[PDB]
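Structure record follows, encoded as structure tokens.
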Amino acid sequence: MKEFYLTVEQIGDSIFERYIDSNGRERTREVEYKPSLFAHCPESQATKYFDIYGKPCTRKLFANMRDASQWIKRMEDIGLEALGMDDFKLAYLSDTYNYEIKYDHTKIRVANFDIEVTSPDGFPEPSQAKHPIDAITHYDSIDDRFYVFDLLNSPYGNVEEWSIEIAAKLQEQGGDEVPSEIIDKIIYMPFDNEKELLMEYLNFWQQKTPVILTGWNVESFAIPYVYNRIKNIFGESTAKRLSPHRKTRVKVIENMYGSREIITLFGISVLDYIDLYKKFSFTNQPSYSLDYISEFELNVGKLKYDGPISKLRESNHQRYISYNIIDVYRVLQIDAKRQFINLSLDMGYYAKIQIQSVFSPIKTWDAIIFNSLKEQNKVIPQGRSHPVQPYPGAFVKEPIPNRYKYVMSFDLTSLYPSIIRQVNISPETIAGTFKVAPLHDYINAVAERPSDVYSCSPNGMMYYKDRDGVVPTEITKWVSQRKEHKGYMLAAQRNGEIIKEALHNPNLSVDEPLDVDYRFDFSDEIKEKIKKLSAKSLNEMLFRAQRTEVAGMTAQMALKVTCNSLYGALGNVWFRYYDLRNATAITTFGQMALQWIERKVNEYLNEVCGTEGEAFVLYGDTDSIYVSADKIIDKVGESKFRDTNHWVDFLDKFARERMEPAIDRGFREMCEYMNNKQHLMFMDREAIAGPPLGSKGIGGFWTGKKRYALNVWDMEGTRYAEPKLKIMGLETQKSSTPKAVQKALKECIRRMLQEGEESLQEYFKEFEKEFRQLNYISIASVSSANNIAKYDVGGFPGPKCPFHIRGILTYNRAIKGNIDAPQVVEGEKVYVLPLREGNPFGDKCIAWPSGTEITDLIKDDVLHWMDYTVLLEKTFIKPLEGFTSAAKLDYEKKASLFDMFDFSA
DNA sequence: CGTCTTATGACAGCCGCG
DNA sequence: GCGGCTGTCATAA
Ligand SMILES: [Mg+2]
């Protein structure tokens, strides 16, 4: 009923807009938008417009956008500030939609497609589009259909029609295993020549023009190829037809290495899912191929084919088309799980930006703050250029490398946004400065009180207490939204453990899963039904609860990063509200806050245990403290606990009823000390970690900063059915560590924390024996391939050449001259294996594209010359040496006087 | 989109050192 | 041979 935009675009003096109207139909505008900009004026000229500092401004209405834009630059030639929203697209959206936008996703045309191109030359470069497009699968969210465009005849072979009957059948019948739930949604259309296929695709494109266009590498491959191929056959004008406003532009992306070209389609928002994944998944992956991510996300994988992909359409055209359809579907399957598109939509409409601007936190916040200031008749300052300057960040405590038996951790909730709100940090709320004492003096409360009238930060900054800042006001809206979605997420997590516990002792019956909302804790009535439920329907409930959890994670993690990005933007020279005073004010307050409460926790627990000077806090990073619970348990005596859950319950109550109130009054005192606007430093308990009761097992260990492992029984309110390992920083968490090595090192840790030294020594022995029999990919290292050309000296390694780069140059020599094997792509990742000396390849290592097997033309030699000893030492033994040294254990039993006896019975 | 931030670790190349 | 130094790549916040 209320109308909303789809895409907005500026072309010359006109604004081009696609939108849904009051009746719910998609329409297009061409508006000659008249933009306003502002200039400072004297006190006499009474207006309603004021800048953020309170100074008056006069309004300048322009005849067109060209006039407004060129008024800005000649204001600089005089040397005067040109105020207001210079991005006229954002100005238009704000005027046209001066209310909270409530959109309808069912009316937004979201499309994802993928292309197939047969190429014997090697990789088909989008910039050249030298080879025919032989397949296109295009999914439309409004129709809910997969549109398949098949080429029967090309210079690379004539093929028969694709059979949907064969596609549906299982591999064991000679079928393709195309998921049954999409079979009835496939609209198939074969073509005699490329020109007919490409011409009908454009007609289809006009009839159903995408608003959000997505897919896997659509921006870097699919879109450019379809654009350039149409251009080369039909002409530039016909290629422009992919744009609703017939306007396209080649955009050049250049970073600290090389450059690449993409194609901007005006009037369409392109959200490449590979980029949504990298931004919002919070995972670093060894490979970013669709087959690899699909396997990680959905535990599926694809049916394997014989021969190279360049010969696939020839040998097996049936599978060729089927795989293309499947690939278009898995993006949708990943989105069903992660929900990054819905996230992007909610975010973009809230900020009132082009949907693709979700990739730019600076644009996002610049729009949010502008809209907030516009409501109050206030005028935003001009964007000014600044030199890049370093500034201090968080505090990280230097831990003593040791094992730690009983550990309990605490985190500050939304630290940086909370500091902003507590101290009232904002551009227009700066009051002044005070003489700053050493940071240590504020921590112990020995320094004099900074101000009696203003809200202070230990970096020397003072802020107004009565005035509410734009930044604190707009951040408040976001943090309360995170509290809700994290609440849903944690309840889904808690509900998951109840079900996991029910899978241990199930009841074999024929029933269905219970219809419940997993975002809320199960009631007693639902719990008793779960106990009498079948393992089949329990596994379905578990799948659904975890899927609800993942949906909760996505939402809360995105709000987390967007809020932290506001702090981050303050330290970025391009942000309209760039201010290192405000940036440092935040980080210095945090530094004091962490170290302050460390002192308080140490004081409290010493009084509680009847001792003095004992160091209870062992570690901290930014907003967290890790407390040694050894003494707390010892004061009671661990003989008084009947099982593991007993002492976990005890520390839980100790934290909630004793430590947290003591923490609250500590921070409350600090609030008075800094004279802050409001007390918002709240600390929740996170981990309760320790060994199983009665077992050998070290519970946890630290090796250094950002590197530790814990055996966690309870995390932030969720009581695990089985203890989960919390490992931070260690090699098991790095995408560069081989897959099999990660798994082995994790088991090493698990045995250390839960079972003890003798168990570790046992597993080491067995892994060391069966090491050589592991899949070569699973034991291969991963690294990013940057600056290959920089170290390439006539095919051979130059000075200071990194290990993985040495591998690539070896690979390139091995595949040199032969028509085309898989090529290593600049900027992407590679597998790395060490080679034994004397190998037919030039060097001590080899590298090839990750997520793939090496060429069969070189595979057997690599396997034969693999250096297993160097690989075991570098990737497995050396890291395990690190863990065991820290924990004061041996992974290998040291020589003893006992060796001079015979213990074999 | 290509204009969120700092802190901090491991590891390999190069090179000194009778 | 190992330790200092720097480049590179990765993570924790
Ligand atoms: Mg494809």
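All residue numbers here begin at 1 and follow the chain in the order shown.
From the backbone N, Cα and C atoms, a Cβ is placed for every residue, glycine too.
According to Swiss-Prot, the Mg(2+) 1 binding site annotation covers A:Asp114, A:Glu116, A:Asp327. What Swiss-Prot records for A:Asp411, A:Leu412, A:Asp623 is Mg(2+) 4 binding site. The Mg(2+) 3 binding site feature in Swiss-Prot is assigned to A:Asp411, A:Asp623. Under mutagenesis, Swiss-Prot gives A:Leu415 to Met with this note: No effect on base selectivity. Experimental mutagenesis is annotated in Swiss-Prot for A:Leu415 to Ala or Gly, with the remark: Decreases base selectivity by several hundred fold. A:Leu415 to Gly or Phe appears in Swiss-Prot as a published mutagenesis result, with the remark: Increased misinsertion, increased mismatch extension and inefficient proofreading. Under the heading of mutagenesis, Swiss-Prot lists A:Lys706 to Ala and annotates it as follows: Almost complete loss of polymerase activity. One mutagenesis experiment named in Swiss-Prot is A:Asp714 to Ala, and its note says Complete loss of viral replication.
For A:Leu415 (mutagenesis position) paired with A:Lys706 (mutagenesis position), the C-alpha to C-alpha distance reads 18 Å. Checking the recorded positions A:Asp114, A:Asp327, A:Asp411, A:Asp714 against ligand 1, the ones with a C-beta less than 6 Å from an atom of that molecule are A:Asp114, A:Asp327. The number of other CB atoms found within 10 A of the CB of A:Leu415 (mutagenesis position), across every protein chain shown, is 23. Between the alpha carbons (Cα) of A:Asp327 (Mg(2+) 1 binding site) and A:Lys706 (mutagenesis position) lies a span of roughly 38 Å.
It is 13 Å from the Cα atom of A:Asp623 (Mg(2+) 4 binding site) to that of A:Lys706 (mutagenesis position). The shortest Cα-Cα distance from A:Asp411 (Mg(2+) 4 binding site) to any of the recorded positions (A:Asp114, A:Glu116, A:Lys706) is found for A:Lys706. Of the candidate recorded positions, A:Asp114, A:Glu116, A:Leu412, A:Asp714, the one lying closest to A:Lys706 (mutagenesis position) when CA atoms are compared is A:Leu412. For A:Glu116 (Mg(2+) 1 binding site), the number of other Cβ atoms no farther than 10 Å from its own Cβ, over all displayed protein chains, is 22. Around A:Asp411 (Mg(2+) 4 binding site), a 10 Å sphere centred on its CB holds 18 further CB atoms from the protein chains shown. Across the fold, the C-alpha of A:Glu116 (Mg(2+) 1 binding site) and the C-alpha of A:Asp714 (mutagenesis position) stand 49 Å from each other.
Of the chain residues outside the Mg(2+) 1 site list A:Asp114, A:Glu116, A:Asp327, A:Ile115, A:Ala135, A:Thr137, A:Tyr323, A:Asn324, A:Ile325, A:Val328 have their Cβ within 8 Å of the site's Cβ mean position. Listed in chain order, the extra residues whose Cβ falls within 8 Å of the Cβ center of the Mg(2+) 4 site residues A:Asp411, A:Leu412, A:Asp623 are A:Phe410, A:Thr413, A:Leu415, A:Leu594, A:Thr622, A:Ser624, A:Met683, A:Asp684.
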